[PDB]
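Structure record follows, encoded as structure tokens.
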Amino acid sequence: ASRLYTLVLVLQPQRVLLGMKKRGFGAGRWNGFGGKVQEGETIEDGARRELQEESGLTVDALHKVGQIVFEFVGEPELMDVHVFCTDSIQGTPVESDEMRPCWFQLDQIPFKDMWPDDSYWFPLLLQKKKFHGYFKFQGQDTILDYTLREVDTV
Ligand SMILES: CC(=O)Nc1ccc2c(c1)ncn2C
């Protein structure tokens, strides 16, 4: 019982792009860009499509960096999140009704206003490490338990 999702981090040598989500799941938190994968669409194409829809940016090269499974106690579907990174983009980030993008210096990543699991795996993402993770949540603020390990192949 799992549903595919993508998450794209535009990570440049001194900064990362995050978007403040205005409504829906995760509203009020800074997130990477992503969403559900369509029928007949590859995960990578879904990731490129969501990055454009949510940030206005066109990604050139995308790299697989992780896989994170989210469980919400009482929710039947697990979120199978395929995480990607890019340093090569085109366009300028666009603020829309749905998302407010902002660049953050790497030492100023706003973890207090992000999903709690980000504090766990961002340190790996910042050091160019790949990972497999699983986070069990109670509501949207509490991590009941988790696993996170570094991998050679996502
Ligand atoms: C950076 C980012 O968007 N991370 C993120 C994105 C979505 C997440 C999550 C963490 N933890 C649970 N959900 C649903």
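Note that chain A is numbered according to Swiss-Prot, with residues 3-156 shown in order.
Just so it is clear, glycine is given a Cβ too, placed from its N, Cα and C backbone atoms.
Here Swiss-Prot flags 3-132 as domain 'Nudix hydrolase'. Broken down by DSSP into helix, strand and coil, the domain 'Nudix hydrolase' (3-132) contains 28 helix, 52 strand, 50 coil.
The O(6)-methyl-dGMP binding site annotation in Swiss-Prot covers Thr8, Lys23, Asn33, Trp117, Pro118, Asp119, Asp120, and the record cites experimental evidence as its basis.
What Swiss-Prot lists as 2-oxo-dATP binding site is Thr8, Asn33, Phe35, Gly36, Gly37, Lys38, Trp117, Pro118, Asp119, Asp120, and the listing cites experimental evidence.
Sequence-distant neighbours of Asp119 (O(6)-methyl-dGMP binding site): residues of the same chain at least 6 apart with a C-beta under 8 Å from its C-beta are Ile70, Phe72, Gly135, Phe137, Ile145, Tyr148. Among the features that Swiss-Prot reports, 8-oxo-dGTP binding site is placed at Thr8, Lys23, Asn33, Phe35, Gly36, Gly37, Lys38, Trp117, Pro118, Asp119, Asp120.
For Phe27 (mutagenesis position), the number of other Cβ atoms no farther than 10 Å from its own Cβ, over all displayed protein chains, is 11. Annotation of the mutagenesis experiment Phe27 to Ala in Swiss-Prot: Reduces 2-oxo-dATPase and 8-oxo-dGTPase activities.
Around the Cβ of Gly36 (mutagenesis position), the same chain contributes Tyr7, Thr8, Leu9, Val10, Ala49, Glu52, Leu53, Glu56, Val83, each under 8 angstroms and 6 or more positions distant in sequence. Looking at Swiss-Prot, the entry for mutagenesis of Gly36 to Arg says: Reduces activity by 97%.
Here the residue is the original one, but Swiss-Prot notes a mutagenesis experiment at this spot, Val39 to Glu: Loss of activity. In sequence order, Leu6, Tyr7, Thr8, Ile45, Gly48 are the residues of the chain that are 6 or more apart from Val39 (mutagenesis position) and have a CB within less than 8 Å of its CB.
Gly42 to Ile appears in Swiss-Prot as a published mutagenesis result, with the remark: Reduces activity by 60%. Its Cβ taken as reference, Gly42 (mutagenesis position) is surrounded by 6 other Cβ atoms within 10 Å in the chains shown.
Swiss-Prot lists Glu56 to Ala among its mutagenesis entries, and the accompanying note reads: Loss of ability to prevent DNA damage. Expected to cause loss of enzyme activity.
Listed in sequence order, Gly28, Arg31, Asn33, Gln142 are the same-chain residues six or more apart from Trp117 (mutagenesis position) with CB atoms under 8 A from its CB. Looking at Swiss-Prot, the entry for mutagenesis of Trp117 to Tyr says: Enhances 2-oxo-dATPase activity and greatly reduces 8-oxo-dGTPase activity.
Counting only residues at least six positions away in the same chain, the Cβ atoms of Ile111, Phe113 sit under 8 Å from the Cβ of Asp120 (mutagenesis position). Among the mutagenesis entries in Swiss-Prot is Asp120 to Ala or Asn, noted as: Mildly decreased 2-oxo-dATPase activity, nearly abolishes 8-oxo-dGTPase activity.
Secondary structure at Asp154 (mutagenesis position), as computed by DSSP, is coil. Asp154 to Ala appears in Swiss-Prot as a published mutagenesis result, with the remark: Enhances 2-oxo-dATPase and 8-oxo-dGTPase activities and increases thermolability.
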Residues among the recorded positions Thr8, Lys23, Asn33, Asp154 that border ligand 1 - Cβ under 6 angstroms, in sequence order: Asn33
Candidate nearest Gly42 (mutagenesis position) in space, where candidates are the recorded positions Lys23, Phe27, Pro118, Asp154 and distance is Cα-Cα: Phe27
Cβ neighbour count within 10 Å of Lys38 (8-oxo-dGTP binding site): 12
